[PDB]
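**Q** After the structure tokens below, expect a handful of questions from me.
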Amino acid sequence: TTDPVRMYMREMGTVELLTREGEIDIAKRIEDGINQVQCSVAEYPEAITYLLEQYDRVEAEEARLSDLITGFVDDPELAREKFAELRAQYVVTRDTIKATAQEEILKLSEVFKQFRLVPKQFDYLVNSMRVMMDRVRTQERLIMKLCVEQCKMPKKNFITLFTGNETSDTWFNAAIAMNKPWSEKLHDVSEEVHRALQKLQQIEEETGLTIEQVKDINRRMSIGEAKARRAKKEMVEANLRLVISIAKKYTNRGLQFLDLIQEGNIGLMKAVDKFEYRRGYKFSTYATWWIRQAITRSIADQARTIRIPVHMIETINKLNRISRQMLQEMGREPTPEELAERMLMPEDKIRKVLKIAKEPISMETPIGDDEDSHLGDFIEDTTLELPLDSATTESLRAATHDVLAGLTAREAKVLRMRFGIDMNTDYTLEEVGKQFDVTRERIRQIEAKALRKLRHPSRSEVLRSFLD
Amino acid sequence: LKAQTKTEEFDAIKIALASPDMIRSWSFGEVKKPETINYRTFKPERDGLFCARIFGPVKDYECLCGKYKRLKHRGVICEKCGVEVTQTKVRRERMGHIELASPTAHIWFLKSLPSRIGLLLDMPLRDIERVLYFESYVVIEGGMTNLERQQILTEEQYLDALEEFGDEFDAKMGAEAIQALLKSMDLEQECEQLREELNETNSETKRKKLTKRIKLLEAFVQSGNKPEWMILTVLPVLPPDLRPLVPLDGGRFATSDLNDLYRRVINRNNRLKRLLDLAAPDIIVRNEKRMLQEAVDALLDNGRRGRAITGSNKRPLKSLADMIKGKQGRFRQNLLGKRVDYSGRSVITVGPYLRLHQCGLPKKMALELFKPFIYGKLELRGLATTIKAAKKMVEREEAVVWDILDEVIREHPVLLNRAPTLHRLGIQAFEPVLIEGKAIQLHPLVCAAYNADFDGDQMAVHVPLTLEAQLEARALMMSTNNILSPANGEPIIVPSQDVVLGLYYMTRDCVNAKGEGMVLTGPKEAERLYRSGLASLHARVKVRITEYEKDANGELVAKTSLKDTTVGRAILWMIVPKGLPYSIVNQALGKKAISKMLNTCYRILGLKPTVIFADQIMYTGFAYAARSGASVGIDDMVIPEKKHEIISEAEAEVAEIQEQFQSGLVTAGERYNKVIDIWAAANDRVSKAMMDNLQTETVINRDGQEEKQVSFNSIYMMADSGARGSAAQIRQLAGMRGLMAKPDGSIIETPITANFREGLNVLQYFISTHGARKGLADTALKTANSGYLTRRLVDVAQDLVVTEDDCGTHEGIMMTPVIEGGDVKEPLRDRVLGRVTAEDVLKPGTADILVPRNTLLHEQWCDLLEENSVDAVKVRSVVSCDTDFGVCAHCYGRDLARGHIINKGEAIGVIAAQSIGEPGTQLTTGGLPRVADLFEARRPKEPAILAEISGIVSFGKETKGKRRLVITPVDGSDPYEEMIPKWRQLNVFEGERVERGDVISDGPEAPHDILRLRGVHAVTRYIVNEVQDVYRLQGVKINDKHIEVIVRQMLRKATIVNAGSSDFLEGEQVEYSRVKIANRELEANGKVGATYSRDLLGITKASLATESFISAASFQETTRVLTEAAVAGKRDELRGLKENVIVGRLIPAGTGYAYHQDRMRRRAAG
Amino acid sequence: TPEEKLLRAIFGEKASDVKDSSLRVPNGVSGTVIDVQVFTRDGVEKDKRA
Ligand SMILES: [Mg+2]
Ligand SMILES: [Zn+2]
Ligand SMILES: [Zn+2]
């Protein structure tokens, strides 16, 4: 029926309400998903050393502790000694790679999982990971396209010696002599593949992981991330009805209905993001605060044609409340200074605050006759300059220009200099002294006589008429 | 040589769709925030609807931050906050844009009545809307699987189709889908297929829509527009100062609604951007996208969906489409229409002393009006040092300035205007005369053209600033240059009332008066006799007079005689110039004769002698009327002595018929009409009684017993002279007044037996009220209706202007006297006057050409036609003129306020409409609505039917609801058989031959037929003769010319029949077409030329088609016009009037006609 | 601007920080003053005349 209010009401009404048990189900799914990515982050060597390089910048006064960690499971001293533990577990696991290492690589993860990272930092890690995987995909697809598409080799036979290695020369130089139909064709592109293999094998140096593992790890991460959003989305969809129930209170506050319910939906999104079901707090009354918070916080900001800071808004509301009771309490209405004593502040601010708080009047407001004459049609232009004046400006130029030719060439130059007449800016009488080489008092005398010469009327009768 | 890049003087204009990059070209920055002003310091918040960085400095030549305040620094972009320091004027120009997250539909192309996106994709509207709201999925580029390209799927159905075919099939939903559709669309391929399919199937239902669609497509292809552009990527923002936030008194602010709208569009948009980076669920981002769609739609044109309401105010906020739109079309040039400087206005008074070329102007008004002229003149002679000192002088009102004003006033015409401007005489130029007092004085003779009474009407003044305007005013709009109505050549300067009452009392004669019988040498000593008190103004006297006749060859002959006349006529002769014979002043000089006097004076001596003549007539009329001491007393109204008896006899009649109804001898209805008839006859009886008594009752004595002449009683002289009053109104004063009518329209059978000289009782007055009330109501409403008529007329004509000199066609229409049922309801001499002969006309014998081929027929030539008995003359008309895109002056006529043939370039369309419209106030089937029906071509309710083709006809088949009529031509094929319902009584004889266009029944006939069956000249003759009947019944003189030009515009379009260049059935300009088959008649194809059929369009329908779209957006519905043009990329070349007025350049007519001509040839040339 | 500044310099006038809003009799109308009323905000000191 269009009217987008309806096509929403009907689109969400399909989603079935969550049972109190179903809520924990979804919340449980979230925990698994995130813990997967947490564990997946713990399994990246570069992810540890980077955190190390960051704390070494913290102890070197190149950063602050607030810009890196939000705290662990569970103060500068505690932070310092906790980071030492991480560094400790890294330096053992590092040298044990000579098979058995795995048991210690498993413990290095555990300690790292205690760190609750700042969201910005966490995002950068994952970004670094996905960017590293782009770097791997670049080389994977290059070596594939340089063989299959260019040199005409089937992909069926291209993957046999790839899996498990994709670094060393077992596949590239030992498979071209096999005399298969696709074998002898691989020589033309050899120069381009083997030189691009550099970054491919370098990744296992930087990241300290064979190209094998590099895909797996962030694949589980991808899976986990998907699961998280899946569940969280699911949760939000279940509680849309709650948002609707809250926004129906705030309707006429000056924002549209669908505007309200959308802003509230974001609040609900935040509520899911920060919710922990292990606390036993019913999800309804926990999200209500977040949803209600978003609505008001939005209404305060954008609902006005002139944005006002929050504290200003709250001030205004307090006045309405008093004016309500005091309307009938006083039998007339509180005097402009009445609410002033009731309110904390200097109390003369009532006038100022009350003025800027007012909403602008529609310039299209019809006034009179019902005719197309509208308020905006009556607002005159004050920034323009009337022609009856502009004519006198062009004249005054011709005036002073005439009267400055009646003087000596230096009096005109000195007077045109001391004022902005036909020149950029103007020059201080000391500056003028530098241009003429005879300086200080000398110039000032000349100025006096110049103004004096225009004072006694022959010159004077024309310029005096400009001041009325 | 290189063309240009910077500012030239543009011709034409183009309109089209806007690319996203094209929108970005105008934008000097993206508005990223709903913020307006800082809220304390009211400076604009940066990157907001009001932004110094994006748009412009708040104050002239000053940086926002304030670092660079000096007027020297100009092209500097401030390093702190980038603001190029420039005039604040640039905040009125620079635009902006907004990059929308999701695509958005343009409400104009979605919801315009012929939905553009819909018929471009050949897709229904409801489906397209269903896809925009994410209420269903639509296929795009379906490939070969299961599915149509435009097919729509549901939730489950899309899912099933995807599991079967993963790829090689594609479907989207929402705005992105439609945009994908439009981009994927290949117009060339669709065009070819549609051409074949058109040919294959023959059905009217099928190919009507078919041809409509194909036209759009090839147009859209030729346009240069790419379909994707109907979906908005980038949204332009209007410059801030066009929706200002400007402060008000008391510190409150006021701003345009667009801000409230624009703000909304941003927020929702921004939120959507946020909702993408937050990975929200589908159900939400979908709702947000719809919300964005609603906001954009509401922004562009509000009211086509939900009608969003402005903040805190119930009244819906006005959107951008409503700024252009309005009532009607555009606000700018439509009434009304912009205020104008150098003007004023006030109450008007008489000023009988004025010459006809001048007017009294209040001192104060002229001072404030000419202020710049006065300032410049004061220091040109050196009475003021500088312009300021001059200002102080006039502000001090120093005595010396008044003489300087006499200089700037002397030769400097001013424009005077009255409230209901109808014909061009509603504005006239005068020479200003400085007058003490605050009232405008207006020459009495002009009071007729303005329809300006003195009961307090106010008039407006305009100063002609530019030199060309002074000379236009003096040579065009001047009072003395228009003395004649453009509607008919009769003088509109005709003396009004007091003046003609003077001349009537002047030349008149009683039976015996002082000086009767004596003789005088000449008019000089005649006045000497009168003024000295010896002789009475009217007495029969022989005096020697010298008259003149120019009957020689360009030479005035003189002849003297003793004329038998009166003293007054003798005195009056002093004014009559030269070549007029004394016969003209020897009569009683009523208002009718006194007009033909001035007319002849104009057609003989020319313009200049007539003017000074007219002045003198006014002066003497007022003067002598004052001497006369005419008055009106209560004893001036003479009631018949026999009235009471007449009432009684008629009173017996009613009781006789009543006695017949009581006894059943007569029916109730028959009684009513009868009684009503006897009372009516009685009124006539009383009227022609008091008229006899009142008219002649002066009975006076010369040397004998008695004699009787026309009465000198005051009120008769008024009515007789033609000054004021008429037999109808007089009848109401003395004799009984009428039989009034009860509200339902019936007429009460007990008339008003009393009159105004006697008293009316309670009932009689109360019954009188309805007539008064209906009178006032009818006029007050019909006044507005008349105006409406002129509106449609000037719209349908307008751009028609005299262009060529002689188109050189022998064609024309046959002008005969109207000869209606009696003798000559209007003569031949009036019908042919001032027109041009189509071909030479014969005497009764031949090889004798009286009037030779095309010659202006003036007063002598028309009298030469009257000398001979010639009853019929064929005359060139504007309807037959061969000139394309205009009328040749040779085909029009002479008519103007001047007697010369119409000049090259005068705009006849306007004056045609004005001439028809101005008298429309006096009209009341029949009346003013009858005229409107005629010009609208409307087919009547129960029309007649004309024989489709000549030859013997007969009746065939039987009664199905139509009893077929079968026509049988002699030589040609029979097959024409028309289905006529037989329950309408026929006329056509079943056994007789009827010519095509004969009467097959009775009743009115649709002029469409008359055009089709009888021909062009026939229908134009029908219109002019019928409409002229309507007007002439009311006594309105309107020359047939004007009606003919409207007619020509009625037939502007025709529908092609044959082919070989353009489309079969297209209605199109006969100008374009005829010029196209005349070009084809030679060169090109040997002859491929196509046959057309002239069409008849009603006035309101014919005005619809105008090449220039800027004109159409004015008086039509703005929204549809802009869209329908924007798709085709139509390029408006101006060339017309309406459009040139909007853009504010010289009208391509009159004084401007030289300009456009000179430019038009420079164009499309080297 | 430059030339206005020279004008004040020659004639030595101090251009005020206040602009003149004073109520003056409309053009052309002339009469006698029959009354004066002074309304004042509550809390601002009434001037002498008031
Ligand atoms: Mg009036
Ligand atoms: Zn700056
Ligand atoms: Zn012609």
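Chain B is numbered as in Swiss-Prot, which gives 8-931, 1135-1376 for the residues shown.
This deposition comes from X-ray crystallography, 3.9 Å.
Note that Cβ sites are derived from N, Cα and C of the backbone, with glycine treated the same way.
Sharing the features that Swiss-Prot gives for it:
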type: BINDING; residues: B:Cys70, B:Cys72, B:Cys85, B:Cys88; note: Zn(2+) 1 binding site
type: BINDING; residues: B:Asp460, B:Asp462, B:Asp464; note: Mg(2+) binding site
type: BINDING; residues: B:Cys814, B:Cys888, B:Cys895, B:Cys898; note: Zn(2+) 2 binding site
type: MUTAGEN; residues: B:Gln504 to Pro; note: Resistant to antibiotics salinamide A and B
type: MUTAGEN; residues: B:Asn690 to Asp; note: Resistant to antibiotics salinamide A and B
type: MUTAGEN; residues: B:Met697 to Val; note: Resistant to antibiotics salinamide A and B
**Q** Among the binding-site residues B:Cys72, B:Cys85, B:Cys814, B:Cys888, say which ones reach under 8 Å of chain A by Cβ distance, listed as they appear in sequence.
**A** none
**Q** Inside 8 A of the center formed by the CB atoms of B:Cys70, B:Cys72, B:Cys85, B:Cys88, which other residues of the chain have their CB, for the recorded Zn(2+) 1 site?
**A** B:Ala59, B:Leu71, B:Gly73, B:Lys74, B:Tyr75, B:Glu86, B:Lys87, B:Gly89, B:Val90
**Q** So of all those recorded positions, B:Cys88, B:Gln504, B:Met697, B:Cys814, which one's Cα sits nearest to B:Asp460 (Mg(2+) binding site)?
**A** B:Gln504
**Q** How many other Cβ atoms sit within 10 Å of the Cβ of B:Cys70 (Zn(2+) 1 binding site)?
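**A** Counting Cβ neighbours of B:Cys70 (Zn(2+) 1 binding site) within 10 Å gives 23.
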**Q** Where ligand 3 binds, which of the binding-site residues B:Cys88, B:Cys888, B:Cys895 are close by, with Cβ under 6 Å?
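**A** Checked binding-site residues vs ligand 3; flagged B:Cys888, B:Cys895.
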**Q** Near the Zn(2+) 2 site, what residues other than B:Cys814, B:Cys888, B:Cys895, B:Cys898 in the same chain have a C-beta no further than 8 Å from the centroid of the listed C-beta atoms?
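**A** Neighbours within 8 Å of the Cβ centroid, excluding B:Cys814, B:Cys888, B:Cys895, B:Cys898: B:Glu811, B:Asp813, B:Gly815, B:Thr816, B:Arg883, B:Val885, B:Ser887, B:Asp889, B:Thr890, B:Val894, B:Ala896, B:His897, B:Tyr899.
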**Q** Counting across all protein chains present, how many other Cβ atoms fall within 10 Å of the Cβ of B:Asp462 (Mg(2+) binding site)?
**A** 5
**Q** Roughly how many Å lie between the Cα atoms of B:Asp462 (Mg(2+) binding site) and B:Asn690 (mutagenesis position), rounded to a whole value?
**A** 33
**Q** Reduced to three states, what secondary structure does DSSP give B:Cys88 (Zn(2+) 1 binding site)?
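**A** DSSP assigns B:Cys88 (Zn(2+) 1 binding site) to coil.
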**Q** Please list the recorded positions from B:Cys70, B:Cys85, B:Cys88, B:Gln504, B:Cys888 whose Cβ falls under 6 Å of any atom in ligand 2.
**A** B:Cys70, B:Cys85, B:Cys88
**Q** Check the Cα-Cα distances from B:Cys898 (Zn(2+) 2 binding site) to the recorded positions B:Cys85, B:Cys88, B:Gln504, B:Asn690 and tell me which is shortest.
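**A** Closest recorded candidate to B:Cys898 (Zn(2+) 2 binding site) by Cα: B:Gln504.
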**Q** To see if you understand the setup: which same-chain residues, six or more apart in sequence, place their Cβ under 8 Å from that of B:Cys88 (Zn(2+) 1 binding site)?
**A** B:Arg53, B:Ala59, B:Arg60, B:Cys70, B:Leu71, B:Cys72
**Q** So if I take the recorded positions (B:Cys72, B:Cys85, B:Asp462, B:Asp464, B:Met697, B:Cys898) and measure from each Cβ to the nearest atom of ligand 1, which come out below 6 Å?
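**A** Passing the 6 Å Cβ check against ligand 1: B:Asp462, B:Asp464.
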**Q** Could you state the CA-to-CA distance between B:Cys814 (Zn(2+) 2 binding site) and B:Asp464 (Mg(2+) binding site) to the nearest Å?
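**A** One finds 46 Å between the Cα atoms of these residues.
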**Q** Write out the long-range same-chain contacts of B:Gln504 (mutagenesis position), meaning residues 6 or more apart in sequence whose Cβ is under 8 Å from its Cβ.
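**A** Correct list: B:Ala730, B:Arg731.
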**Q** Look up B:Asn690 (mutagenesis position) in the DSSP assignment and reduce it to helix, strand or coil.
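**A** Helix, per DSSP.
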**Q** Closest of the binding-site residues to B:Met697 (mutagenesis position), Cα to Cα, picking from B:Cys85, B:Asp464, B:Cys888, B:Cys895?
**A** B:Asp464
**Q** Using the centroid of the Cβ atoms of B:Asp460, B:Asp462, B:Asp464 as reference, list every other same-chain residue with Cβ within 8 Å of it (recorded Mg(2+) site), in sequence order.
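**A** Going along the sequence, the neighbours appear as B:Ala459, B:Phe461, B:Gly463.
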**Q** With B:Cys888 (Zn(2+) 2 binding site) as the reference Cα, tell me which of the recorded positions B:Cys85, B:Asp464, B:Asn690 is the closest one.
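**A** Ranked by Cα distance from B:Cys888 (Zn(2+) 2 binding site), first place goes to B:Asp464.
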**Q** Cβ neighbours within 10 Å, counted over all protein chains: which one of the recorded positions B:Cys85, B:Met697, B:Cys814, B:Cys888 has the most?
**A** B:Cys888
**Q** Counting all other Cβ atoms within 10 Å across every protein chain shown, which of the binding-site residues B:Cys72, B:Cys895, B:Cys898 scores highest?
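**A** Checking each of B:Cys72, B:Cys895, B:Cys898, the winner is B:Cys898.
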**Q** Distance between B:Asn690 (mutagenesis position) and B:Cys895 (Zn(2+) 2 binding site) at the Cα atoms, whole Å?
**A** 54
